[PDB]
Amino acid sequence: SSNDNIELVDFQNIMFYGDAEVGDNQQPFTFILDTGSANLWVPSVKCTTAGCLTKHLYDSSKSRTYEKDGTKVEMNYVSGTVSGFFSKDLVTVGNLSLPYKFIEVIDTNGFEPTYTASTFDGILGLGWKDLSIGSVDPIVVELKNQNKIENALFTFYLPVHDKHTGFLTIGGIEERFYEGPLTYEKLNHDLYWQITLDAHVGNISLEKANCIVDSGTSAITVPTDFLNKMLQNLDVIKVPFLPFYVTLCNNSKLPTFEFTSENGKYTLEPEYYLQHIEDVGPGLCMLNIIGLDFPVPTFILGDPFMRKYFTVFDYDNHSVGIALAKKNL
Ligand SMILES: CCCN(CCC)C(=O)c1cc(C(=O)N[C@@H](Cc2ccccc2)[C@@H](O)CNC(C)(C)c2ccccn2)cc(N2C=CC=CC2)c1
């Protein structure tokens, strides 16, 4: 009970959400807790789109601590786009709270149909300041600045479907979340939570690769040439003209990711990047791996990675701690 804990609810083993409150009356909202962006936004009661009809809305008039901003802002994600205006109000996360600058959202049409199809209301950013729109100091950083917490760090312990729940911890590291050694890796930039690791998949090896730890992505992305090289010759089959590959679950040819550094070694087994589809045959599965090319060769470590590894995000020390997550409690 020493640190701040936000319980994470698993969504069908593919996603996970975390709740937080806005306004001095604690208006509840379901958030995607995202280490891949650095902005917080909620749908407003002034929302004019159909999606907002199925979500929890933010009423500025009901909040004594609401401060009008009104600055128009248009958030562009990879998945879609939401638009609205800036507003300042009391943001409550767990047992902590602070006056914060967020985005009241009026238009969610650019975020459809993903928005309506999903159960979350908004997105909460957990990245660095330079990643944020409107130059907003990260919420944990500001929490340390206001001496609400001792250390400006937050840890992710992801849930497992029909097993145990998850936790986002602010203020410190809890021993119960991991077993084995906790190995830190320095950030190569104060932007994303990105670290440098050597990637190894069977014969394929890409050294000094840029790895981004992204909780807002439910897949592992890899350079396209890397993926192409690593898929042959596994008995995997490509969905017709869809960018997804499928195979039998008992496929022994399936390799293991090995991200190695001078500090530590982290691996990802087939059981972590395989999703289950049809129960026909002996288990049909989909590879949760996406080919993605950036100017700098980049691996994106999404939900699959973090579901294996308890992760620590340290603003003060500018680094990412990785430990094997404790199997049960
Ligand atoms: C509708 C969500 C889809 N979904 C679940 C499917 C049911 C995902 O797992 C998912 C979420 C996102 C996403 O927008 N992530 C952003 C945050 C976010 C999350 C959900 C919805 C909307 C926004 C950002 O945090 C992305 N993070 C960065 C910027 C690092 C990024 C950039 C490019 C590609 C992947 N990730 C991106 C992806 N992609 C994966 C491979 C190639 C392109 C995009 C997948």
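For chain A, we keep the numbers from Swiss-Prot: what you see runs 125-453, in order.
The backbone N, Cα and C atoms fix where each Cβ goes, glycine too.
With a cut-off of 8 Å between CB atoms and residues at least 6 apart in sequence, the same chain places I247, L248, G249, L250, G251, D338, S339, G340 near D158 (active site), listed in sequence order. Residues or ranges marked as active site by Swiss-Prot: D158 (among others).
For the mutagenesis of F244 to A or K, Swiss-Prot gives this note: No effect on catalytic activity. The structure shown keeps the original residue. For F244 (mutagenesis position), the number of other Cβ atoms no farther than 10 Å from its own Cβ, over all displayed protein chains, is 21.
For the mutagenesis result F244 to E, the note given in Swiss-Prot is Reduces catalytic activity towards host hemoglobin. Annotation note: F244 (mutagenesis position) sits in a coil segment as assigned by DSSP.
Taken residue by residue with DSSP, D338 (active site) is part of neither helix nor strand, so it is coil. Marked as active site by Swiss-Prot on the basis of sequence analysis: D338 (among others).
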